[PDB]
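Enquirer: Have a look at this one.
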Amino acid sequence: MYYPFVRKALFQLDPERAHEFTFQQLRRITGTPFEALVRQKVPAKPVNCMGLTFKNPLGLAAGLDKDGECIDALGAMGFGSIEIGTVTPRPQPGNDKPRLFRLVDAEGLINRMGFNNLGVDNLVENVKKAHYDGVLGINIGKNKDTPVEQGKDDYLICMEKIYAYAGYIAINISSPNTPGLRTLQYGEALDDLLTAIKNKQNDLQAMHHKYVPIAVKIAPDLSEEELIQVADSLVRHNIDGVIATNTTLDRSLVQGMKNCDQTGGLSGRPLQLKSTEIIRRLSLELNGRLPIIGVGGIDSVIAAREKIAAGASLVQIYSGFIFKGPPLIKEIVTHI
Ligand SMILES: Cc1cc2nc3c(=O)[nH]c(=O)nc-3n(C[C@H](O)[C@H](O)[C@H](O)COP(=O)(O)O)c2cc1C
Ligand SMILES: O=C(O)c1cc(=O)[nH]c(=O)[nH]1
Ligand SMILES: O=C(O)c1cc(=O)[nH]c(=O)[nH]1
């Protein structure tokens with residue numbers, strides 16, 4: 001049916017209850033013939049990035065399908081790639097509810113989920129049963145109780161288990177909803193993490209006889225100097241790619257709006273400009289040494305093209321998918 005009516009109905013429910021209802025129906029049809037109800041034709045626009053071939057530049061950002069339960073249904077919708085997760089070594093409930101809020105007038109969202117997921121072992125089993133033909137990205141992170149200074153082991157543990165089933169691996173060290181998680185992107189802490197990750201990738205390549213690229217997901221709340229250091233570190237350690245950007249703690253564009261003071265990360269339209277400008281500065285520093293996957297407030301063909309012009313090789317969407325639904329996918333892929 002007409003998505004606006006779909007949205008109209010969904011927006012009457014609590015934000016998370018709306019997501020749970022939606023995924024309840026998707027899981028109900030994913031991998032079955034019902035899948036035709038959400039499927040849509042999309043032209044192919046192949047892009048080579050990180051040694052991989054993406055059928056099209058548009059991907060589903062991480063956070064929607066955290067446990068990889070609806071890979072096939074979502075894929076049928078047209079996405080060139082799908083990023084599942086964030087997943088942690090052990091299952092965890094996440095923060096207390098409510099943890100998700102809508103800013104309808106700003107076409108944005110604020111969340112403090114806290115990595116609510118069923119664990120990496122469960123996710124691996126879901127992936128084994130999926131038939132998706134696009135690129136599958138697996139996004140991983142640290143369990144809440146794991147001391148952030150020993151967080152590196154949680155990443156390595158997940159890497160060992162998903163290596164054989166991932167198109168690329170996404171390292172999440174930018175979530176604002178896990179205490180201390182963002183500290184991992186600064187100084188020696190970042191260098192030590194990247195050193196371990198690249199070494200683990202090296203061992204896994206010898207074990208599985210194949211190279212699985214790794215991309216690091218950074219926050220949008222980094223200063224010019226910090227952004228330069230991160231970019232340089234990524235280059236020195238030969239990281240395969242960088243995903244910019246995650247949600248922001250900034251609230252300067254949503255003052256005076258309902259839920260504007262809720263704690264958490266802000267996404268959607270209010271993140272669009274900040275995100276694009278970070279991509280541009282990032283791209284300037286990287287100087288083509290490694291690709292950028294741009295994400296943040298993309299809600300139209302032009303917004304996507306702006307990210308590409310700023311320097312991104314690929315783009316992902318989340319919030320915009322919730323406000324504009326399936327039609328957005330078709331629009332971007334068709335005209336990007
Ligand atoms: C409800 C929700 C859950 C998310 N969970 C994650 C997650 O688990 N892992 C991750 O890397 N990013 C997560 N994000 C961030 C998105 O993947 C994306 O980086 C950010 O929302 C910017 O894109 P958007 O403006 O198009 O939503 C989440 C965002 C939202 C709104
Ligand atoms: O009702 C439809 O046709 C429909 C709904 C939806 O969410 N996606 C799609 O491609 N079609
Ligand atoms: O699950 C979460 O709380 C979460 C993770 C992340 O990386 N970004 C975000 O906005 N929320």
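The deposited model was determined using X-ray crystallography, 2.5 Å.
Positions of Cβ are set from backbone N, Cα and C atoms, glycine also.
Here's the feature list from Swiss-Prot:
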type	residues	note
BINDING	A62, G63, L64, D65, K66, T86, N139, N172, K217, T245, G268, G297, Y318, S319	FMN binding site
BINDING	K66, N111, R112, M113, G114, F115, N172, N177, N246, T247	substrate binding site
MUTAGEN	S175 to A	Almost no activity
MUTAGEN	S175 to C	500-fold reduction in activity
ACT_SITE	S175	active site, nucleophile
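Burial and contacts for the listed features, if you can.
Expert: The Cβ of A62 (FMN binding site) lies under 8 Å from the Cβ of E83, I84, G85, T86, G137, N139, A170, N172, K217, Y318, each of these being in the same chain and 6 or more residues away along the sequence.
If you take the C-beta of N246 (substrate binding site) and look for same-chain residues 6 or more apart in sequence within under 8 angstroms, you find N172, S174, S175, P176, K217, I218, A219, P220, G265. Under the three-state DSSP scheme, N246 (substrate binding site) falls in the coil class.
There are 24 other Cβ atoms within 10 Å of the Cβ belonging to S175 (mutagenesis position).
DSSP gives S175 (mutagenesis position) a coil state; it is part of no helix or strand.
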Enquirer: Out of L64, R112, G114, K217, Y318, which binding-site residues lie by ligand 1, with a C-beta less than 6 Å from some atom of it?
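Expert: Close enough to ligand 1 are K217, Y318.
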Enquirer: Among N172, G268, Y318, which binding-site residues lie by ligand 3, judged by Cβ under 6 Å to any atom?
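Expert: Near the molecule: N172.
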Enquirer: Show, in sequence order, which residues other than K66, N111, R112, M113, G114, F115, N172, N177, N246, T247 on the same chain lie with their Cβ within 8 Å of the centre of the Cβ atoms of the substrate site.
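Expert: Going along the sequence, the neighbours come out as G63, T86, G94, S175, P176, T178, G264, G265.
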